[PDB]
Amino acid sequence: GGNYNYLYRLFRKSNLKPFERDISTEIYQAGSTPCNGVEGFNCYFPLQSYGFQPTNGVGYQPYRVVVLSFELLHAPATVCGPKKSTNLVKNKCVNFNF
Amino acid sequence: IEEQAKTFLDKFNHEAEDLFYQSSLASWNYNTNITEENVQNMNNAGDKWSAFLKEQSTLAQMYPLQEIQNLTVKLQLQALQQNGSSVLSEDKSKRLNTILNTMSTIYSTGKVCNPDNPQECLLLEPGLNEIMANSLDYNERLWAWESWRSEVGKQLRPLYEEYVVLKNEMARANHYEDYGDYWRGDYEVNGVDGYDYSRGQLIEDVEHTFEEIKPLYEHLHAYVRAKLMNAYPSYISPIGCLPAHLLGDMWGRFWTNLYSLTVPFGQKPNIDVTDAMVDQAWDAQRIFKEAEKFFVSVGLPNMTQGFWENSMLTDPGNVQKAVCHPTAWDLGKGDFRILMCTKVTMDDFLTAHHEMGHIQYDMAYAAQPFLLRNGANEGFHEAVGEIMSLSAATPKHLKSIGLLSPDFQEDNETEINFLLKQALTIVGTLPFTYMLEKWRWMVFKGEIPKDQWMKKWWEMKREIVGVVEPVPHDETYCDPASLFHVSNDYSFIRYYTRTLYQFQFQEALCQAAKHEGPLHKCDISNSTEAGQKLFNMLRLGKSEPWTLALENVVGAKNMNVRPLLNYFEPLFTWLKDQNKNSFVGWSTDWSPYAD
Ligand SMILES: *[C@@H]1O[C@H](CO)[C@@H](O[C@@H]2O[C@H](CO)[C@@H](O)[C@H](O)[C@H]2NC(C)=O)[C@H](O)[C@H]1NC(C)=O
Ligand SMILES: *[C@@H]1O[C@H](CO)[C@@H](O[C@@H]2O[C@H](CO)[C@@H](O)[C@H](O)[C@H]2NC(C)=O)[C@H](O)[C@H]1NC(C)=O
Ligand SMILES: *[C@@H]1O[C@H](CO)[C@@H](O[C@@H]2O[C@H](CO)[C@@H](O)[C@H](O)[C@H]2NC(C)=O)[C@H](O)[C@H]1NC(C)=O
Ligand SMILES: *[C@@H]1O[C@H](CO)[C@@H](O[C@@H]2O[C@H](CO)[C@@H](O)[C@H](O)[C@H]2NC(C)=O)[C@H](O)[C@H]1NC(C)=O
Ligand SMILES: *[C@@H]1O[C@H](CO)[C@@H](O[C@@H]2O[C@H](CO)[C@@H](O)[C@H](O)[C@H]2NC(C)=O)[C@H](O)[C@H]1NC(C)=O
Ligand SMILES: *[C@@H]1O[C@H](CO)[C@@H](O)[C@H](O)[C@H]1NC(C)=O
């Protein structure tokens, strides 16, 4: 029947700055005529909804996306990979790192 | 301003694709599982699509059309701004729909009763089509031909006269001169630097291409006439026209039921691979999987993998009421389904290749906007489907796909049997199609007044087609309206141009696949360069003029009849030797009653 809860914005005045976010819901104004908060020609609601349905060809089915962004300000340190631990020994001339 | 029209269409292109989807998804559930709780499920979902489109159509006239520069956004705007009906008065608009419903139900429910038994009565499709396709009795074919025209066609005569007046009013309010000029608006092309095409230019290109088929059609008409005199002696003149009730069906549209009387060498079996399919235990799925391997052989994509679950390749395991008719569906959102009820036969092995060709055409232009996702004209869509069927029916393709003894010998006697069966369907329908649209074009513009409709109809049968009526018909009959496409408001010139595009595509692809022999032995398997020649047209849609689409494959800007004649030159050479003692041509003075 269509999952109409996943929307996207399809009209904006100007492209976003990187990592900028815009959740407003003002009536877009395409033409020169002012809109006064009501719909009509050249006065469009700015959000559309994917109507997802299970019988959609691939490229029409929903994909979930996660974008990891590593940043490095100027602090002293922070999270990082995990460190491994090589087996131990002794009584034998060895090259060690503790 | 033009940038407001671009923002108009992108709201259109995302509300339409969803509303067209579920209006076509509900039409799938009715077609594959019939209840009445599905017919009411598709009538309200069908009307939400139609009510939405007239709301956006009346919004489209706020933008002018000549203040636009981009050719693509102009093409989308003109296809949506089209008023069509609704230009009439609101009481004339309901009179036109009453006529179209009355003419459609006369054709489907009209009955003919026997004069020896008035309690037995036949409809057209069960019983009257079987007499015209199977009988060899002269008196029974003459009864079924005349009684369909005198009992059903006489009811359509006062309805078709009112239909011409109301359709000419609708066409002249949309700034055409008549309704025939409205039908020729498909082939019109306006201002794309050298690729233009006028709506009156279609009339000369049909008549210029037709006078090069008349040498080939005259020798086919003379050979069939000499073979019909053995089947009906004392009924056919050796220098005259053919009687209209001895042609294989009700209207003489196809001559394909005359093959058992006109076969050149009846002691040679025409090749039929149906027994080799049931000897290797081929299921329902093998016929499409070998069809998908044909298209991936030429350099075309696979099926979409939603194609295999959602489609219904047979009638179900339930005794399930579901219109069983081969077709290809393009519901939207990249969802392609094929609906057919396939049996293990070489017939449905071939129409599997035909119906997959509609899918591969549909998968190619799916990146255009919504209003340009059709064929480039009305004739291209069926023509791309039938060059897939010609290449798969060759014995060269059948012995490499595993279905013919590697020790098979094709002799020159079986190629004549195959080519003559093709010419009874291809060449035999071309003067019928040309004559019928020429008659309908002259009726709409008024060159034929209504006191001469049936006088000019039968003069054009004797002169162009070479077919004479067995009983004289005055102006109380309407013999064109007894055909389906005339009484159900359909255009008929798409069957003429599709036949010419089909051999232009096939000859252009076989020069790219490096063929060496005759054109009728060709196969485009294992190539890649031919598929690249085909794919450059398939992805255009309606975004380009159709004359620009033809040069991407053929190399010309117009339809041409010389590739059609090169297909039939082995038959045309053999036909001119069988008509050394015959008379080629016909007389328009002889009649089967005029002695
Ligand atoms: C034809 O399809 C309809 C709907 O798709 C089927 O009707 C009902 O479908 C619902 C599912 O939403 C089931 O819960 C009901 O049991 C179905 N009705 C009945 C009477 O079974 C319908 O069953 C389909 N036709 C056939 C012959 O199965
Ligand atoms: C108007 O025409 C121009 C070219 O005549 C189209 O521009 C192309 O647009 C697509 C995507 O919109 C780009 O990927 C191409 O690179 C553009 N081509 C050029 C040469 O810049 C434009 O799409 C047309 N307008 C619309 C609404 O389709
Ligand atoms: C479509 O039909 C209308 C008549 O219903 C034609 O006249 C238009 O009338 C409307 C008002 O209902 C005006 O807004 C338009 O300006 C008129 N036509 C234009 C745009 O000049 C109209 O001409 C028809 N459109 C076509 C496709 O020719
Ligand atoms: C098929 O090919 C054979 C072999 O050439 C043809 O037989 C020849 O026919 C001509 C004309 O009748 C004769 O002059 C030759 O002598 C025949 N050849 C032999 C070896 O006898 C035959 O006519 C061809 N059939 C068709 C339908 O084209
Ligand atoms: C055309 O394509 C078919 C399909 O790939 C080729 O058929 C193969 O032929 C070889 C030897 O003739 C066999 O060993 C393979 O088993 C066949 N493959 C299949 C899937 O049946 C065929 O050779 C190709 N034609 C040419 C000239 O390369
Ligand atoms: C098409 O599908 C077959 C298996 O079904 C696969 O082997 C082949 O690589 C596919 N074609 C392409 C171009 O990936």
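The numbers used for chain A are those of Swiss-Prot, and the residues that appear cover 446-543, in sequence.
Backbone N, Cα and C define each Cβ position, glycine as well.
In this view, A:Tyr453 (mutagenesis position) is surrounded by 10 other Cβ atoms within 10 Å of its Cβ, with every protein chain counted. Secondary structure at A:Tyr453 (mutagenesis position), taken from DSSP and collapsed to helix, strand or coil, is strand. Among the mutagenesis entries in Swiss-Prot is A:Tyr453 to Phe, noted as: Decreased HLA binding to NF9 epitope. Increased binding affinity to human ACE2.
The C-beta environment of A:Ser477 (variant position), restricted to residues of the same chain at least 6 apart in sequence and closer than 8 Å, is empty. A:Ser477 to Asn appears in Swiss-Prot as a natural variant; the accompanying note says: In strain: 20A.EU2, Iota/B.1.526, Omicron/BA.1, Omicron/BA.2, Omicron/BA.2.12.1, Omicron/BA.2.75, Omicron/BA.4, Omicron/BA.5, Omicron/BQ.1.1, Omicron/XBB.1.5, Omicron/EG.5.1.
Over all protein chains present, the Cβ of A:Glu484 (variant position) has 10 other Cβ atoms lying within 10 Å. Quoted from Swiss-Prot for the published natural variant A:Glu484 to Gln: In strain: Kappa/B.1.617.1.
Listed in Swiss-Prot is the natural variant A:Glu484 to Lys, annotated as follows: In strain: Beta/B.1.351, Eta/B.1.525, Theta/P.3, Iota/B.1.526, B.1.1.318, Gamma/P.1, Zeta/P.2 and Mu/B.1.621; May enhance affinity to human ACE2 receptor.
According to DSSP, A:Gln493 (mutagenesis position) is assigned to a strand segment. Here the Cβ of A:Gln493 (mutagenesis position) has 17 other Cβ atoms within 10 Å, regardless of which shown protein chain they belong to. Listed in Swiss-Prot as a mutagenesis experiment, A:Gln493 to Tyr is described as follows: Reduced host ACE2-binding affinity in vitro.
Record note (Swiss-Prot), natural variant A:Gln493 to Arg: In strain: Omicron/BA.1, Omicron/BA.2, Omicron/BA.2.12.1. The unchanged residue is displayed.
Where Swiss-Prot documents A:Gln493 to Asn as a mutagenesis experiment, the accompanying text is: Reduced host ACE2-binding affinity in vitro.
A sphere of 10 angstroms centred on the C-beta of A:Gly496 (variant position) encloses 19 other C-beta atoms. Annotation of the natural variant A:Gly496 to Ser in Swiss-Prot: In strain: Omicron/BA.1; the original residue is retained in the structure shown.
For A:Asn501 (variant position), the Cβ neighbour count at a 10 Å cut-off comes to 20, with all displayed protein chains included. Record note (Swiss-Prot) on the natural variant A:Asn501 to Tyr: In strain: Alpha/B.1.1.7, Beta/B.1.351, Gamma/P.1, Theta/P.3, Mu/B.1.621, 19B/501Y, Omicron/BA.1, Omicron/BA.2, Omicron/BA.2.12.1, Omicron/BA.2.75, Omicron/BA.4, Omicron/BA.5, Omicron/BQ.1.1, Omicron/XBB.1.5, Omicron/EG.5.1; May enhance affinity to human ACE2 receptor.
Listed in sequence order, the same-chain residues six or more apart from A:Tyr505 (variant position) with CB atoms under 8 A from its CB number zero; the list is none. Record note (Swiss-Prot) on the natural variant A:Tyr505 to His: In strain: Omicron/BA.1, Omicron/BA.2, Omicron/BA.2.12.1, Omicron/BA.2.75, Omicron/BA.4, Omicron/BA.5, Omicron/BQ.1.1, Omicron/XBB.1.5, Omicron/EG.5.1.
The shortest Cα-Cα distance between A:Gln493 (mutagenesis position) and any of the recorded positions A:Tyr453, A:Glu484, A:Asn501 is the one to A:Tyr453. Annotation note: A:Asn501 (variant position) sits in a coil segment as assigned by DSSP.
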